[PDB]
Amino acid sequence: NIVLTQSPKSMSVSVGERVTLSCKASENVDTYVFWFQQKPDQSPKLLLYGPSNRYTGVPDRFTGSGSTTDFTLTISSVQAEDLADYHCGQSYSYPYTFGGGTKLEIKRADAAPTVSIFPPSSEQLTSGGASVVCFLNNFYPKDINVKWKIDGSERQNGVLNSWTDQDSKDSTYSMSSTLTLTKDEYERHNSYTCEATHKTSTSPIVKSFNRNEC
Amino acid sequence: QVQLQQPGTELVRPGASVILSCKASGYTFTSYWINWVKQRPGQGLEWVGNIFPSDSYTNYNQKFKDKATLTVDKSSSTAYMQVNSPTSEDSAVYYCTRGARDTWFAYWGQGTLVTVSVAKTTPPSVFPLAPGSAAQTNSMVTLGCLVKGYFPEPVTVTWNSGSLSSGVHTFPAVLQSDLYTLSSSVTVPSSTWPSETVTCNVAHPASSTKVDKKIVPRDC
Amino acid sequence: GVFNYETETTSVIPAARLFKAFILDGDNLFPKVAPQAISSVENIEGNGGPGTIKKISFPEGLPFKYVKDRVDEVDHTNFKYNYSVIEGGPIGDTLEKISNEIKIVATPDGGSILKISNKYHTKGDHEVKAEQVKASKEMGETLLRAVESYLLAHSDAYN
């Protein structure tokens, strides 16, 4: 039972940059090592089969090396696609084991979200349901805050969020908070607003609609 | 071709037997090993064990010694990983794999998502999200719809049957008291809509349901 | 049927080294030192560690063209190594698969000994044509020899 140790836990570099990942085993494994590239929402993909060997496909930007106990994957000039979780595996001894993985994260120019608020769809209402969603798309950094105001007063209840993963085309993020409540409670109020306090302006981006002005 | 076909999801009551099927094709089944690796949400991979069909020789990672049980059915050329007495520690995705000339893990099955729960499988309700009437022009326009109250994971959504891939953002679901709910948005030239038509195709294999909502300008 | 057929032999090379040599790296050393026996060896599946499936090719003329074995287990510290012939060659009809086990023990005088099993899984119960048990002995015989020589002539090799 061997142990493949990957470090660091994560890396952040800019597109064009050069990077090198490390995998260190608790013993000699000779050359029975290989690398996987697992993008968000995808089964792992065989990157480097055997150290320093690009599997079918893999662009020459990828290379690696080692033997005995220390190995490394290196990308000459990282792309926005190469954003992924990179893995290690050995088949020297059974049980085959893997590295903990080391997440590659791209750094880019800051950008402010692109907010959009949406009032419960008619349909949802016909069932006594009421959800107001709001998308803050394509920002950077990942850190951003959302506040909801039902007629100028705060609202912490019934709101739920979730971010995507730095995407592969522009390395930006996106988040979606959605306010959900009772049809009745929905109508007991007028203006619904969405508060986006990022880090690209001390003056927050706001979007809202007026249930009445419908 | 050379493929490893496996169900997308499996829901099972804790302490129920779970069978993971993996059907080969494109190669001589009995000439190659099948390596099963398990992976939990945002976690490292875990070699489960392997099994060479033909003589059904097998090697198990210790951790699963007595939990799991690999086997194969040469006739229908497919392999099965069986889990016994499931528990939340078992909910995860399981890939069956096949190597190739000079390596292992060259080919991967789709991966099956096992969910161990008492919760009952329920289809999603998809509500379209168009910009309000009380909305103003921009250079671009963003729509999107939301999938609510379904179980279990996962659900796949596409716009205009996949034609629209650029500018779509589908968000990771959230579990609300035994019911997931997620949302996906799009964005296009203000020109293109609603002059042209846009529609999200949401699919929840789990409940054998597929829904299409045409996003149409909300009128009052 | 399942008929075993052990064997033994000695060598000057200390177990340790001979193991690395003859077994571990042997499958690429053979076409080098024993060209008339083994033409070439290739990893049909796997990277050469446990489980690896090899297609061993023979020089045109010999009885068989190729044969596929399968590394089954490899104890490094004890120099025990098991594998199985599973396709082409002796395999077919009468024979299903041949399991093999090679263990190398270091004798006090520095040299070593190679024990060698050969369970021939036969169909139902047909017999093991003494033919095979014969070749298997000579095949592996020459090889151990071809390596002993080489190993000797290149004293700085394999450690």
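Just so it is clear, chain C uses Swiss-Prot numbers, and the residues here are 2-160, in order.
If you're wondering, the header gives X-ray crystallography, 2.9 Å.
Note: Cβ is positioned from N, Cα and C throughout, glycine not excepted.
Record features, source Swiss-Prot:
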MUTAGEN   C:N29 to T  Slightly reduced interaction with BV16; when associated with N-33
MUTAGEN   C:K33 to N  Slightly reduced interaction with BV16; when associated with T-29
MUTAGEN   C:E46 to S  Strongly reduced interaction with BV16, hypoallergenic
MUTAGEN   C:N48 to S  Slightly reduced interaction with BV16
BINDING   C:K55, C:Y82, C:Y84, C:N101  brassinolide binding site
MUTAGEN   C:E61 to S  Slightly reduced interaction with BV16
MUTAGEN   C:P109 to G  Slightly reduced interaction with BV16
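Using a Cβ-Cβ cut-off of under 8 Å to chain B, the recorded positions C:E46, C:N48, C:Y84 reduce to C:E46, C:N48. Distance from the CA of C:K55 (brassinolide binding site) to the CA of C:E46 (mutagenesis position) is 7 Å. With a threshold of 8 Å between Cβ atoms, the recorded positions C:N48, C:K55, C:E61, C:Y82, C:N101 that neighbour chain A are C:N48. Cβ neighbour count within 10 Å across all protein chains ranks C:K55 highest among the recorded positions C:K33, C:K55. Same-chain neighbours of the brassinolide site beyond C:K55, C:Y82, C:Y84, C:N101, judged by a C-beta within 8 angstroms of the site's C-beta center, are, in sequence order, C:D70, C:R71, C:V72, C:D73, C:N83, C:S85, C:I103. Put simply, of the recorded positions C:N48, C:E61, C:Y82, C:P109, the one whose Cα is nearest the Cα of C:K33 (mutagenesis position) is C:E61. Counting only residues at least six positions away in the same chain, the Cβ atoms of C:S40 sit under 8 Å from the Cβ of C:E61 (mutagenesis position). C:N48 (mutagenesis position) and C:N29 (mutagenesis position) are 13 Å apart (CA-CA, integer value). Cα distances from C:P109 (mutagenesis position) to the recorded positions C:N48, C:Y82, C:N101 are smallest for C:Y82. Cα of C:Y84 (brassinolide binding site) to Cα of C:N48 (mutagenesis position): a span of 15 Å.
Of all Cβ atoms in the shown protein chains, 5 besides its own fall within 10 Å of the Cβ of C:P109 (mutagenesis position). Candidate mutagenesis positions: C:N29, C:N48. Fewest other C-beta atoms within 10 angstroms, C:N29. Taken residue by residue with DSSP, C:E61 (mutagenesis position) is part of neither helix nor strand, so it is coil. Each residue contributes its Cα atom, and for C:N101 (brassinolide binding site) and C:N48 (mutagenesis position) those atoms are 20 Å apart. Counting only same-chain residues six or more apart in sequence, the Cβ atoms lying under 8 angstroms from the Cβ of C:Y82 (brassinolide binding site) belong to C:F20, C:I24, C:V72, C:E74, C:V75, C:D76, C:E102, C:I103, C:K104. All protein chains shown were included, and the count of other CB atoms within 10 Å of the CB of C:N101 (brassinolide binding site) stands at 18.
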